[PDB]
Amino acid sequence: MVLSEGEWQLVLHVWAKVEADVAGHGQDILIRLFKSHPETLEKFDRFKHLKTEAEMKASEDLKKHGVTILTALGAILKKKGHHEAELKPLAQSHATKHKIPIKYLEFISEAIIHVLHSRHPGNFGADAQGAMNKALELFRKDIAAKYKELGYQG
Ligand code: HEM
């Protein structure tokens, strides 16, 4: 798929708001993911024990990782589709070391859209949401194709 420039603008205009507080957004997102789809919590041997949302909010580690996720995603979005290089190492560690099913990349895509909608209603109307959705679908389709090349499937 190809996003137009007007779609990329809508995605990079709400991402610039997310970058004013990356640690807060990365925390909200991960918690939204772990409450909605608790099975995803099992993939993190590092956070697995966290039992409540309050524990999650207090974990500094969890907040550090949220910043790692959003920094890597932001670097991919800012490429505006030319992200092949960035994708490579990310597809290799998530398909071979962490074993993360595409299904779980959809679940986090859903958590990102829920959090931007709650924090940025004015910059995240229907057109901007459609554009963000298109950009994450593009990210998931390219990762899925690398997963096949790398041998991960089902
Ligand atoms: C927007 C999507 C995502 C991005 C941009 C992302 C990115 C990252 C980055 C940059 C790291 C550090 C380096 C590495 O191991 O590759 C990482 C590690 C990891 N990721 Fe992801 N991730 C994403 C989605 C997920 C999802 C959905 C799961 C789980 C359901 C997942 C599970 C993990 C695990 C288990 C680790 C190792 C964490 C730790 O032990 O240090 N990732 N991820």
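Count begins at 1; order follows the chain as displayed.
So this one's X-ray crystallography, 1.8 Å, going by the header.
Using the three backbone atoms N, Cα and C, a Cβ is placed for every residue, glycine included.
According to Swiss-Prot, the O2 binding site annotation covers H65. What Swiss-Prot lists as nitrite binding site is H65. The heme b binding site annotation in Swiss-Prot covers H94, and the record cites experimental evidence as its basis. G122 to A appears in Swiss-Prot as a natural variant; the accompanying note says: In metmyoglobin.
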Cβ neighbour count within 10 Å of the residue listed as 'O2 binding site': 17
Residue pair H65 (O2 binding site), the residue listed as 'heme b binding site' - Cα distance, angstrom, rounded: 15
Tertiary neighbours of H94 (heme b binding site) (same chain, Cβ under 8 Å, six or more apart): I100, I143
Local Cβ density at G122 (variant position) - other Cβ atoms counted within 10 Å: 8
